[PDB]
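Asker: Take this structure first; my questions come after.
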Number of protein chains: 2
Amino acid sequence: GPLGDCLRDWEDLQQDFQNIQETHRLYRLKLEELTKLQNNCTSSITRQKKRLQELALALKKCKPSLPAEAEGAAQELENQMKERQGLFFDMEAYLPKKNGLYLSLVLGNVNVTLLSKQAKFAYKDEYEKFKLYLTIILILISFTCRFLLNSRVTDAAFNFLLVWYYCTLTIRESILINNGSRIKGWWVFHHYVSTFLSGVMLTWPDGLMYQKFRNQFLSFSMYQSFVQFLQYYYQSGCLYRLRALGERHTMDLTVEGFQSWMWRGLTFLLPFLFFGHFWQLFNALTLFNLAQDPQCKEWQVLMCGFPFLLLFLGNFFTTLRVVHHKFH
Amino acid sequence: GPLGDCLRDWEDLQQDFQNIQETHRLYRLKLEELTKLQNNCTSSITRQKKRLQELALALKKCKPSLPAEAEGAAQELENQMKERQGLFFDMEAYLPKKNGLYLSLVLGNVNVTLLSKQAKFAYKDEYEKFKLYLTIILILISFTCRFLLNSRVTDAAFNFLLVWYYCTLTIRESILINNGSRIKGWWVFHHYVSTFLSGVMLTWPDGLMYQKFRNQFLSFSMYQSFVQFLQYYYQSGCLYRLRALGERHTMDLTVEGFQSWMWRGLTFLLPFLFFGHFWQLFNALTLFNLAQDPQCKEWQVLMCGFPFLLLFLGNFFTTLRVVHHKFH
């Protein structure tokens, strides 16, 4: 009868969930063991790192006092401790860490995915993928905007979207960095300043300058978007081929990976980046000259101009460092 | 000599880091075992849940066809499967889960802190604590603003801060909920609509209506802030005393915990919440009437008015449901 089905269901649930519950309890015990082991190991690593830093400082102090015959041995020793510290950091990267000074405000939670190099590589993949999708979204929006509407409201909607973009992306960069990579630091400031740019331009409504400006600004935005497209495609290709060959750890090789696709891609992208910085400079100059027009007193045009120059300088410096590294 | 110190340092580093590296390797193996076990257990739980849902649907289908003599046994059975499903969900809460439909956009990462009820309770504690700090920050800002400056720019700064507040807090609510609690759903929409309110009011610069309005609006904001203060202090007290007695799992007891401090605190807070909803209604009415003033055509006053009424209705409904539950 229908009751017998329920009875057999009761039997199977009893047996299988008894197994499940016992397994779950043993899971709980194993997890407690794992977390105690992790805590002990992290403490040991911290203690070793402290002693290592002390010894390295002592070596640095003694080095000027060292004559050459001891200095050669000391330099070899410093090299091998440098490698040793690198190895220690590499292993520590397999163990959980503490949020640095920002997610503490934004999350205050543990996040590290120290489960596999596979997990990290995958995560970086969807990081870049989301970048490409949302960027093309902005590109379509920008094209449509410059085409159809003179509304301030459509500009406002686009601007909300842009600032939300950049905040999301700073969270990405934060998680990525505490999970470990070579961010160089000087890139997150770019996103922060771009955010402030967008906020202030969200302010300060219509005015003859505003209409004179919006078209050029939006064209720059579209060009920058397509540049980020090129960035993605190059980075995607080079990281994939690197993973195919050796590791593709995180975006950095100190060597053109394919050395033919990599070098050619870099040398084809560089004119685009130079063009982007150049047209940003042109826009900055236009705004600067316009700021002296006496027909209107705008407390926003100059506060918009200053970040443009700051960001142009930062980009030029980053590109120059990149090419200097590439040459030698 | 100084060299001998380095040699003994080499010896100690060799020994202790050999121990460390062996332990770290055994950690890696144990972690692999743990994650494989977690995957298998989660799969088993999912399969059991699927079979349980199927059986429950079958029982629901058969129930109308069931006569009373079988229906009593069937109802008892449904009760015990309801408890069984609850227990299964409770255990599943100890195991990692998948981000729901939002962090997938915002993070796309695993986050659950299923390490202890201690960890969850602590996290909720700093959640509330951050709330109180940042709220009093806004309170001071608001007082200063209504006091000194008629600048639109100070209003803009306050508004940036407010929207950043609310976005941070929606991230809090998201992590909290996928970590497990009774959010009731209808609260996050409150934060979203408040965010849109603040964005639009960030737009639409000066105008006779703007100056006529800002003072009343900011006063409402200050009152709402102090209300959130009272909210915090009550929730803090009741959750702490609940943790002292039984568990203080997450903010919910279906019973006034102290039943003297809890009931009195609720009945003292309720007038404040009623006052807040009431003054929000007064502000909404003022804006609605002003929207008919023909001296200026503002495409923003009405789009600001509609969320006020929506939010007032939502708050009134939530409070009414709360009091209905409390009465019986």
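Shown for chain A, in order and in Swiss-Prot numbering: 7-334.
If you check the header, you will see the structure was determined by electron microscopy, 4.0 Å.
Positions of Cβ are set from backbone N, Cα and C atoms, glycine also.
Positions annotated as CoA binding site by Swiss-Prot: A:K130, A:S187, A:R188, A:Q237, A:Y240, A:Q241, A:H283, A:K332. What Swiss-Prot says about the mutagenesis result for A:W193 to A is this: Decreases the binding affinity with CoA. Listed in Swiss-Prot as a mutagenesis experiment, A:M207 to A is described as follows: Increases membrane pressure-activated current.
What does the local environment look like for each feature on the list?
Answerer: The Cβ neighbour count for A:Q241 (CoA binding site), using a 10 Å radius and every protein chain shown, is 16.
Its Cβ taken as reference, A:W193 (mutagenesis position) is surrounded by 12 other Cβ atoms within 10 Å in the chains shown.
Secondary structure from DSSP puts A:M207 (mutagenesis position) in a helix.
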Asker: Which whole-number value in Å describes the distance between the Cα atoms of A:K130 (CoA binding site) and A:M207 (mutagenesis position)?
Answerer: 31
Asker: Which number gives the other C-beta atoms within 10 angstroms of the C-beta of A:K332 (CoA binding site), all protein chains shown included?
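Answerer: Result for A:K332 (CoA binding site): 14 neighbouring Cβ atoms inside 10 Å.
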Asker: Pop the Cα-Cα gap between A:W193 (mutagenesis position) and A:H283 (CoA binding site) into the table, whole Å please.
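Answerer: Between the Cα atoms of A:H283 (CoA binding site) and A:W193 (mutagenesis position), the distance comes to 15 Å.
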Asker: What is the maximum Cα to Cα distance, in Å and rounded to a whole number, among the residues A:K130, A:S187, A:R188, A:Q237, A:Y240, A:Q241, A:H283, A:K332 annotated as binding CoA?
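Answerer: Greatest Cα-Cα span of the listed binding residues: 26 Å.
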Asker: For A:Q237 (CoA binding site), which residues in the same chain are close in space, meaning a Cβ under 8 Å from its Cβ, but six or more apart along the sequence?
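Answerer: Counting only residues 6 or more apart in sequence, the Cβ neighbours of A:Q237 (CoA binding site) under 8 Å are A:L275.
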Asker: What does DSSP assign A:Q241 (CoA binding site), in three states?
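Answerer: A:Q241 (CoA binding site) sits in a helix per DSSP.
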